[PDB]
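K.L.:
Let me give you the structure first, and then I'll get to my questions.
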Amino acid sequence: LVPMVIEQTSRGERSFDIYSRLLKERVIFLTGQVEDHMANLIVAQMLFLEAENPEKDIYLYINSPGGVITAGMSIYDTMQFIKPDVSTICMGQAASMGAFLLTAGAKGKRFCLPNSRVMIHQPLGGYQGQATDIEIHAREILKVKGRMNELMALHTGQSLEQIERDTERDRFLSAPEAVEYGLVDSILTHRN
Amino acid sequence: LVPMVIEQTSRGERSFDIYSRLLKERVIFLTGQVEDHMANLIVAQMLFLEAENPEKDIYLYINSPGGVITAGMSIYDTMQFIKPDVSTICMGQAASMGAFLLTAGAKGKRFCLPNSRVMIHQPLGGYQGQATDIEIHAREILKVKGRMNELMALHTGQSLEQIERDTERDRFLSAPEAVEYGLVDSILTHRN
Amino acid sequence: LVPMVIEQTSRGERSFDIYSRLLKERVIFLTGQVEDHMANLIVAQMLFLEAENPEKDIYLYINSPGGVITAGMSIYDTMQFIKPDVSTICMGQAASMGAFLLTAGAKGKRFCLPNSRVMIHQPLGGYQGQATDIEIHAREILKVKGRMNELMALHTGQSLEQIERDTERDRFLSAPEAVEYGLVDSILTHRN
Amino acid sequence: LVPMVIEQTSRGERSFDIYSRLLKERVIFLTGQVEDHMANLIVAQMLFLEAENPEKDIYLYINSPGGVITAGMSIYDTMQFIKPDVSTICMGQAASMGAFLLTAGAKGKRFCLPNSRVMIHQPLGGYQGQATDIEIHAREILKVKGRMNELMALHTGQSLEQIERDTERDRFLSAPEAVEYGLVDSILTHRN
Amino acid sequence: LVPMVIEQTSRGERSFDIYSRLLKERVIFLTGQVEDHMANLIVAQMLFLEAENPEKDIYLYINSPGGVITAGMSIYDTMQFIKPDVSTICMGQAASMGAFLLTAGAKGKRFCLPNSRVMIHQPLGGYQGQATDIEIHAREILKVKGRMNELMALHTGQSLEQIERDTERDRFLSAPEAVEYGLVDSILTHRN
Amino acid sequence: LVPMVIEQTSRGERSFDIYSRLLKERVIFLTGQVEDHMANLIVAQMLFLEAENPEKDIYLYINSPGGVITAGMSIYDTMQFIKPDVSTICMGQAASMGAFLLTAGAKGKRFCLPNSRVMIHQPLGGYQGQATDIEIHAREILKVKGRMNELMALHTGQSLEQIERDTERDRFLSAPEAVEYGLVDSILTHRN
Amino acid sequence: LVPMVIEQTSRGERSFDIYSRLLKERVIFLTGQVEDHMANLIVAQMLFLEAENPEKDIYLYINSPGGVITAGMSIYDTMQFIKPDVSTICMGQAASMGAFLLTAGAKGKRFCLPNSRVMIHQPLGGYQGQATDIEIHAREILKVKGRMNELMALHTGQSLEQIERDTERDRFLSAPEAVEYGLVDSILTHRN
Amino acid sequence: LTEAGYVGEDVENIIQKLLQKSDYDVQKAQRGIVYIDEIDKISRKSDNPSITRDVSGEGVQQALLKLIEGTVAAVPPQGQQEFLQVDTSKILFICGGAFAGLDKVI
């Protein structure tokens, strides 16, 4: 159950949901497994915010253990497509897909809480069938792995070889480590 | 759980859903497996948008791993029937059925995001029963495959033989490759 | 979920769901397997539209893989009972029951999209129990098969023998083929 | 999803669901398996309609495969108790309980669509336990069978002996056959 | 679905649920298996009606196949506690708990429909565990059986021993038999 | 479902559900198993009622078959913390946790219906793992048992030894027996 | 269900749910297992309260048996980041994750009910796979355990070595014991 | 302006202002001009059923029906003992309003 909130305005009274109220402030929540349905909801919110005001930054809170790659890329492209800067904040954890979106935010607007886990790993997939079909899917997953590594290097600033070596297996990075690795820009520990 | 948005107008404050709000902007989302129920919902939206403005273009974002052929053909026929030009944008992925609808958009309005995969494969079916019934269903699916290839060849511009050979087995394409093949004609990197 | 649309009127703005909005335009959707519950909704909508305007036509969109015969017959009887002419449009597909309702529309008002398939077959049933009960149920389904063939023959305009021989096994017909057979009257390709 | 409708009245415009709109016109829908919950709901509607105006006939649409006898008797008793006549219209099918309630309408006000399947059969039950308990339940179901046969004979007008012989095994009656048998009064083919 | 009805009042038109509308008339429905959740709902309705008018009788419709004794006892105590006389009407059937509550209504205000059935039986229970626990639970259910027999004897007016003998096994009673047995006062066959 | 009632309050007419209507009168329902979710709901209601009037008595109906001790203890602490007295009324059944909360009411304000059952037993638990972990949980459950016994003796007035001896196994107490044992103060038979 | 309450204000009468009503007074409920979805809900509420009034303390009622460490860390970081002090109150129980958040409140504003139970244990996890990847996960859980102990020691005030010894195995602390251990500041027994 | 019998202003008050400009001359006042303003505010506020009498809305229009066409109105002597009678049969009445939302209707 989502609690309801009231926004007092000179024009009059109004009611909003906990998430709907924060949406008006250009805040989007990315929680749970990444999938097409939840991804579309995030994409729709980004498009709506851009139409309302394309000159204001959009804040996206990432807390998920990852998920489908196609669904995640649907959000990554939307962030770059829309001119407003999409600020990413990591809360709790940021897995492969979550970490990819966390580092996809505008430079200087990628934040992470002091106690947060970030994991990056190569894409996971699988296919069963004829040998010919295996090669088709095997080559496609490999291309996705290479494409994601290139994007990770561009945002993080690390070399292609370094990203491949570190992404070969699961790599857990704490908030301070994410700063040096380039996944995030700063750590928000207290409000000044 | 979908967020709510408010639309300001001379009439007064108006509450809307994230998807309903984008509908006013002539934006339709195609997500999940293609089926009759979801297909009918898209058909109703397309017809509704045509009545409001039969001149403005509709934007149908496609992100789906495919689905039923009959359900997909209802959307294809509706897009071609309505006077407005339907613009298709591929985000995340576009399987056989999803790719067919992506290439069914108006010329010069079939867009694709920089990071998106397009898969084109022949129809999948199956039947259990007597030999006579198998031949009827086996022959029926063949007609669908032939009809589907002809439609894709017309929209993509490729020869009928080329489409048949490429669609004989799963074939994955990227945003740039889809442009040369003819499924799309441009890539939306950043808003201009 | 079903999106909400706003209809502009002299009195003011009103909010209706996508399906309800099209209902005001005398449009009824017949999607999914035909059953008693969904059949009543169609029957209620048809009866409601008759009172609003017993002279204007009613449009019924059929997209379904058939269903129960008794539930479908309720729609057929209501369609013929109400004075308004019910126009049936086939979208995606129309199985045995769906095809029967498609061809049950008013003469010259039965359309089908260019890319759609129509399937017609004899009734399917089954009963397990005492031999005496098998004969009772076996004879009942036979009467339904004969009754349905007579009704289909009358609407299509073909001889009863032709319908029996053609409907003995599953038969798939395309949009142009349905016109020649008599199930539909025209094909809607583009809006003039 | 039940579609909403608009009712224009001098007092103002009000929105009601499709079923509620027909309820204002003294129309009750009886569909699906007959159970205590659905049957109890129908009883409330009949009592509510009687209070409004116990002079206008109440129309009951029956389309169901039957159900528990206890729930059906609740509707039958309510129909006979309330002074206003309860017109019964059969659409689709009418099993034992459906047929029993169909023939329970006011004399001369029982109708059925031309393509309807009326079925009548003896009560079905069964108990497991000690022989003493079996005898108690065996006598109870037998009394219900005799009680229902007497009531059906009263409305149909046929002798009790004929009802017993016809009800021993499942019996299917078409619309014309139900008229001569006494279950219904006339057949509604076309309006006026 | 629960239909909605409009109630005409001096202030204006108010939309009420079918069950909610009948609650205004001091009518409570007791359908389905008796449980703690529904029992508390009925208790709340009885208490609410008492405050509105502690001098007007309350009508309770019983169509349940019985249930938990503790849940039913809460309703029985509530009916006896509230000063207003609670009138019980049997619709369809009345099992042990249904019959116990049916006969618990104010004397002279207990009614049963002509075709309604009434069944009374001793409490049903069971327990698994050590012998000591079995004796504790065995003695508890025995006390409940004796307590229920005494209460039923008081309302029915028959001797305690007679109730015990008749409650050893299920005993089905028709509407005329219930009056003679004392479970109900009269039979409501017609409005007048 | 839950019926909706209307209150003719001053300055307007509001429609509230049956449970919400009683809450406005300082009445809280405790039905079903005791769990964290339902326990927190009751705690919130008790805290809310304290704000409206920290002097008026609060009523809490108990008809639960018991549940988690931790969830129930939260309610007990709230009952003894808020200044307003909490009157507990037992309707139907009251298990260990339910009975514990029944005795937690203010002195002289604990009531019980005539036909009500109260069962008090020692805590029920279980754990599987290493012997070291078993001892940790074994000691905790024993401490909880002793803590509950002390609270029962404080409210009921019985000696600690008597409570421990009587709580070793299930102890069923009727309404009159509960008064003698000290669980409740009086029995509510009829309004006086 | 969730009861609805009415709030009196200058604007007029407004309807609120029990949880939403308490949210206005800066009261947040943390019930059930800690997960990403519920964790984000609490984070949204904390941020919303900070904007409404960044100078008023926030009350967080903790009644949960634990949950995901990452989900709980999101709440901990939010509590420390927001300038307003967060007051934690333990109702019923507080497991490892719940206890960690309980002791994470502002020093001097942490309370616990007299009968509440607090349990603290080391992190629990697991992984299935190769020896190289399991070492990564096995090494990450230790880092979380070390980081968790450091935070527990800082808030509780005890030495890090002592926390490790007590956190090796499950340890249950009563309300008074939690005060000495430093997990809570005081105990709330009555309102003064 | 409001319907007669209420605290609000009356329609006859409009003619009272005209008399001042005409030096309280009925002959000159019976051939003057009047420009009503904010005429779009008296329009029914989505209350066609007329649940309540729109004294500030529909009620004003009803009272003005006889004024525009022409009717001998009883204006106060100055501003009830005399109730000067002024004929509005030859007086032109101009109505100006914004009619916000009328575009949607058209």
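Chain D is numbered as in Swiss-Prot; the shown residues are, in order, 16-207.
According to its header, this structure was worked out by electron microscopy, 2.6 Å.
Positions of Cβ are set from backbone N, Cα and C atoms, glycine also.
Pulled from Swiss-Prot, these are the listed features:
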ACT_SITE  D:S111  active site, nucleophile
ACT_SITE  D:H136  active site
ACT_SITE  D:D185  active site
MUTAGEN   D:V17 to A  No ClpA-ClpP, little ClpX-ClpP complex forms
MUTAGEN   D:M19 to A  No ClpA-ClpP, little ClpX-ClpP complex forms
MUTAGEN   D:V20 to A  No ClpA-ClpP or ClpX-ClpP complex forms
MUTAGEN   D:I21 to A  No ClpA-ClpP or ClpX-ClpP complex forms
MUTAGEN   D:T24 to A  No ClpA-ClpP, little ClpX-ClpP complex forms
MUTAGEN   D:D32 to A  No ClpA-ClpP or ClpX-ClpP complex forms
MUTAGEN   D:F126 to A  Little ClpA-ClpP or ClpX-ClpP complex forms
MUTAGEN   D:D185 to A  Loss of protease activity, forms ClpA-ClpP complex
K.L.:
Among D:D32, D:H136, D:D185, these being the recorded positions, pick the one whose CA is nearest to that of D:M19 (mutagenesis position).
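P.N.:
If we rank D:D32, D:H136, D:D185 by Cα distance to D:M19 (mutagenesis position), first place goes to D:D32.
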K.L.:
Which one is it: of the recorded positions D:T24, D:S111, which Cβ has the fewest other Cβ atoms within 10 Å in this structure?
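P.N.:
Counting other Cβ atoms within 10 Å of each of the recorded positions D:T24, D:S111 gives the minimum at D:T24.
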K.L.:
Under a three-state reading of DSSP, tell me whether D:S111 (active site, nucleophile) is helix, strand or coil.
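P.N.:
Looking at the DSSP assignment, D:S111 (active site, nucleophile) belongs to a helix.
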K.L.:
If you measure C-alpha to C-alpha, which of D:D32, D:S111, D:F126, D:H136, D:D185 (recorded positions) come within 10 angstroms of D:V20 (mutagenesis position)?
P.N.:
D:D32
K.L.:
Counting only residues 6+ apart in the same chain, whose Cβ is under 8 Å from the Cβ of D:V17 (mutagenesis position)?
P.N.:
D:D32, D:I33, D:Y34
K.L.:
Taking Cα atoms as reference points, which of the recorded positions D:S111, D:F126, D:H136, D:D185 is nearest to D:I21 (mutagenesis position)?
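P.N.:
Spatially nearest to D:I21 (mutagenesis position) by Cα position is D:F126.
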K.L.:
Going along the chain, which residues six or more apart from D:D185 (mutagenesis position) have their CB under 8 A from its CB?
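P.N.:
For D:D185 (mutagenesis position), the qualifying residues are D:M134, D:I135, D:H136.
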K.L.:
What's the CA to CA span in angstrom from D:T24 (mutagenesis position) over to the residue listed as 'active site, nucleophile'?
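P.N.:
One finds 41 Å between the Cα atoms of these residues.
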K.L.:
Under 8 Å Cβ-Cβ to anything in chain E: which of these mutagenesis positions pass, D:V17, D:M19, D:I21?
P.N.:
D:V17
K.L.:
What's the CA-CA gap between D:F126 (mutagenesis position) and the residue listed as 'active site, nucleophile' in angstrom, rounded?
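P.N.:
Computed Cα spacing between D:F126 (mutagenesis position) and the residue listed as 'active site, nucleophile' is 17 Å.
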K.L.:
Can you tell me whether DSSP puts D:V17 (mutagenesis position) in helix, strand or coil?
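P.N.:
SS state of D:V17 (mutagenesis position) = coil.
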K.L.:
Out of D:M19, D:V20, D:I21, which of these mutagenesis positions shows the lowest number of other CB atoms within 10 Å of its CB?
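P.N.:
Looking at the mutagenesis positions D:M19, D:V20, D:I21, the Cβ with the fewest others within 10 Å is that of D:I21.
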